[PDB]
Amino acid sequence: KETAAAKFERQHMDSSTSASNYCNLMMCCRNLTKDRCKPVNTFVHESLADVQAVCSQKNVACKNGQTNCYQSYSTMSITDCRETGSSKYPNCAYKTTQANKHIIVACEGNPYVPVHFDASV
Amino acid sequence: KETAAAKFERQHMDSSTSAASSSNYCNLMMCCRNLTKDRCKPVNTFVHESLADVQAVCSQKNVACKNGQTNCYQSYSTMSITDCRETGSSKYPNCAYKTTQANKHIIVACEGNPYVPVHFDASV
């Protein structure tokens, strides 16, 4: 029969860091492991329209000193992908981390849309 | 090679679908954890910390349990949880839940040898 301990675990436990293979597959399918392992990459899960809108949100400095960067007013759902210590092209391997943070993107063009992911904050 | 806008989409955009949104987490979890088999459990919380961190609560802040027993304990700090509560149109056997994420202190009842959590009492 189920122990009281195991019943508490089934009813109430869902560990987030235990909860992924998402980064390994996505870094592969978006071609970010093609000729080298991209070291770090962030994926944003909000709608394309909500991300494009960031270009008219808070104007901030880009890491490189340019001033065409914009920070989202609200935090957004993202997943950070970071190589593991053992990752080694052509066998790239990533640690997957979900977060809700402000994103900062560089915008340019007509339409004025995102062209570079600068940081999450 | 693509335009710089297209390259940003390829490198950084993975918009969630309606089906993969966290709004559906409880509907999935209440079913996969067998909490809707005999009836719709009205309220149930999931804790997203490690089992080790939840087990450690048994040696943190002793507090009265809702039912009057005294083997309850509150975590010293908030924890990442999800509250699952039936919506108004939930009707067994088609249970429906409202998914609510939060960072809140939790209170569990502990018992046994080893002394571990056996019941989730409340989030505060």
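Numbers in chain A track Swiss-Prot; the residues on display, in order, are 27-45, 49-150.
Just so you know, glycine gets a Cβ as well, placed from its N, Cα and C.
Counting only residues at least six positions away in the same chain, no Cβ atom sits under 8 Å from the Cβ of A:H38 (mutagenesis position). Annotation comment: Swiss-Prot describes A:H38 as active site, proton acceptor.
Over all protein chains present, the Cβ of A:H145 (mutagenesis position) has 20 other Cβ atoms lying within 10 Å. Per Swiss-Prot, active site, proton donor is recorded for A:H145.
Swiss-Prot lists A:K33, A:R36, A:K67, A:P68, A:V69, A:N70, A:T71, A:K92, A:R111 with the feature substrate binding site. Counting every protein chain shown, the Cβ of A:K33 (substrate binding site) has 13 other Cβ atoms within 10 Å.
Experimental mutagenesis is annotated in Swiss-Prot for A:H38 to A, with the remark: Loss of activity.
Annotation of the mutagenesis experiment A:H145 to A in Swiss-Prot: Loss of activity.
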Using Cβ-Cβ distances, find the residues under 8 Å from A:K67 (substrate binding site) that belong to the same chain and are at least 6 apart in sequence, listing them in sequence order.
A:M56, A:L61
Quick check for the class: what is the C-alpha distance, in angstrom and rounded, between A:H145 (mutagenesis position) and A:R111 (substrate binding site)?
18
Secondary structure at A:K67 (substrate binding site), reduced by DSSP to three states:
coil
Can you tell me how many other Cβ atoms are located within 10 Å of the Cβ belonging to A:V69 (substrate binding site)?
12
Just to be sure I understand the break: A:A45 and A:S49 bracket 3 unmodelled residues, and I want the straight-line distance between their C-alpha atoms in Å.
6
